Amino acid sequence: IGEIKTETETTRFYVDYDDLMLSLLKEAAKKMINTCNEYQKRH
Amino acid sequence: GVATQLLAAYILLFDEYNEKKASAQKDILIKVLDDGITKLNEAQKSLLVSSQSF
C-alpha cells in the first residue's frame, strides 16, 4: 500500500503547479494508472 | 519516495528562471519540507520510546 501512496502524494504535489498540460504530471498520472491496474490484478 | 522526485523536478524545471511557476514551486518546497521534518521527528520519538521500554 505504501508503494501506491508514494505515487499518489507525488501526483498531488505535481497538481499544485497550476499547469494541467505539464508533461511531468501527465507522466505521473500514466504511472498511477499502471500501478492501480497492477494492484487490481493481484486482488 | 516523494521528496527525491519533487527535488528532481525542482532541478529539472529551473535550469533557467521560469517566472510563471516561481510562485508555486516555493509553496511546494515549503509544504514537502514541513511534512518531512514532522514525520522524521515523530519517527525518532517513537524509536526512542521503543528503546526505553526494555
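By Swiss-Prot numbering, chain B shows 88-141, in order.
Recorded method is electron microscopy, 3.2 Å.
The backbone N, Cα and C atoms fix where each Cβ goes, and this holds for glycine too.
Features of the protein shown, as given by Swiss-Prot:
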- B:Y97 to H: Strongly reduces cytotoxic activity (MUTAGEN)
Assigned element (helix, strand, coil) containing B:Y97 (mutagenesis position), judged by DSSP: helix
Protein Cβ atoms within 10 Å of B:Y97 (mutagenesis position), excluding its own: 13
